[PDB]
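Notes for the one structure printed next.
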Amino acid sequence: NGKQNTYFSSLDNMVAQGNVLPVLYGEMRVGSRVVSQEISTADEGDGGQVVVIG
Amino acid sequence: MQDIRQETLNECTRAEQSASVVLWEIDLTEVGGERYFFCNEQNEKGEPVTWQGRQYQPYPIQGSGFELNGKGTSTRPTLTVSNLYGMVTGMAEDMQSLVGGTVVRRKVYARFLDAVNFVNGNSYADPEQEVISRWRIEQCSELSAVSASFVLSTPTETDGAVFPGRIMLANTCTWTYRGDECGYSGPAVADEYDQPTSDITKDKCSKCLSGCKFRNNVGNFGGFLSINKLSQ
Amino acid sequence: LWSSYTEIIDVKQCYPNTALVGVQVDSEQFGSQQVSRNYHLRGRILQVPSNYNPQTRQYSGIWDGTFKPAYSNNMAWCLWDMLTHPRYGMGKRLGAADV
Amino acid sequence: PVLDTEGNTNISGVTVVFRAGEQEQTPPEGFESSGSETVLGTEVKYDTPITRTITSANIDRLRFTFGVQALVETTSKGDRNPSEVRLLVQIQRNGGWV
Ligand code: SF4
């Protein structure tokens, strides 16, 4: 029962130092230059079957 | 058409002209030197040449390979200066503080020079007739105990001239300290090794994230903490 | 298994001139695949002349030589912008009145 | 698209906030840290620990995202039940692992 997993797989990678910050002159459609990426897993599941000590 | 005056056009085409004069200004106010005024020659009275009521000290100086292109420059004109009496050794002693200083040449016909430069004066004196050219000292090519030769480029045509200008770094803010994006206007805090100092003249920003935090201006850190450290 | 890990730097930074976006997409109300974002942005509000209406691409009268902000597509004004923008252009060197 | 030509929500759960380049911008709301994610989606056996060596210049909190490929266990015939696996996060901290 319930949903399966759905776990964000692969991410496109961070931008690398020295890459220059683009200038967009009028209209056009751009892609994605990643600056900050963080995946934050919560807990949709019930009960205590994940115990952390420390 | 150059932005020259009707007088300069008439003198340019003239059958027999007065000797053309080149007046150099090596300005270093932008790099921690100060402005010097030089001129290859001295007037008939054996005194420094006066132009627009300003003195240019006699000094062996010569530039060669100046040109105007539709395409680029493809030459890089060389400015060579006498280094007897170690003027130039003493000028920088590092040739890092000489780079990026500006150089202004002015071409003016002798007929338009001030009356002070001549024994009989001059009825044709005019402080308005000249052809100006700006250059930026780009690298000190060579420096003997006779002379030092520099390499000049057009302001818009140097190694540091690149479009889209800002380079996206991790852990290094590009904004100039206490400038306008940096925005900080508080009391002095630390030096550039992040040693806390309450002195006005000793504080500078490290441009690391830590440096920033000393002025608690992490708000506006012009860096991008967290992008990749490796260039790739 | 060990899927991944995050280095987290906890400052609240504005990126005070960049024009960023960022989405913050939830997982279970979506697919397992990659989230490949693409914005149909418009441009950069660059300093066109006064007397010029950009949306109608029109000129009022004798220019007067002033400058105002607006977005436009005019390549002439894009050029002007790139030569004389202090922050990311040739504004630092060159300067206005030298163009 | 996130929104249709008619204002229909074509996708649910995304919350794109947008910032122009204005000099005084506020941090994008809903974002409170920088962070930087590295996927190395590898498995962990008994006598093969891993080690990663995090060497950033600026990291302050560090999140790990480990998991269970599966937690199925059967006894004799059928009767699947929770299996109870165990995992350690160590940091070198001077001599060896705490
Ligand atoms: S590090 Fe931060 S405070 Fe220092 S100069 Fe850069 S923006 Fe201003």
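Cβ coordinates are placed from backbone N, Cα and C, and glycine is handled just like the others.
Counting every protein chain shown, the number of other Cβ atoms lying within 10 Å of the Cβ of B:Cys205 (mutagenesis position) is 23. As annotated by Swiss-Prot, [4Fe-4S] cluster binding site applies to B:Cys173, B:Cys182, B:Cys205, B:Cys212, with the evidence given as similarity to another entry.
One mutagenesis experiment catalogued in Swiss-Prot, B:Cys173 to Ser, is accompanied by this note: Complete loss of tail assembly. Taking all protein chains in view, 24 other C-beta atoms sit within 10 angstroms of the C-beta of B:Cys173 (mutagenesis position).
With a cut-off of 8 Å between CB atoms and residues at least 6 apart in sequence, the same chain places B:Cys173, B:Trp175, B:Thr176, B:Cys205, B:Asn217, B:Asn220, B:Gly222 near B:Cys182 (mutagenesis position), listed in sequence order. Where Swiss-Prot documents B:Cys182 to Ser as a mutagenesis experiment, the accompanying text is: Complete loss of tail assembly.
Annotation note: B:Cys205 (mutagenesis position) sits in a coil segment as assigned by DSSP. For B:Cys205 to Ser, Swiss-Prot lists a mutagenesis experiment annotated as follows: Complete loss of tail assembly.
Residues near B:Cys212 (mutagenesis position) in space but far in sequence (CB under 8 A, at least 6 apart, same chain), listed by position: B:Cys173, B:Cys205, B:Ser206, B:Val218, B:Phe221. Under its mutagenesis entries, Swiss-Prot includes B:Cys212 to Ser with the note: 96% loss of tail assembly.
Reduced to three states, the DSSP call for B:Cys212 (mutagenesis position) is helix.
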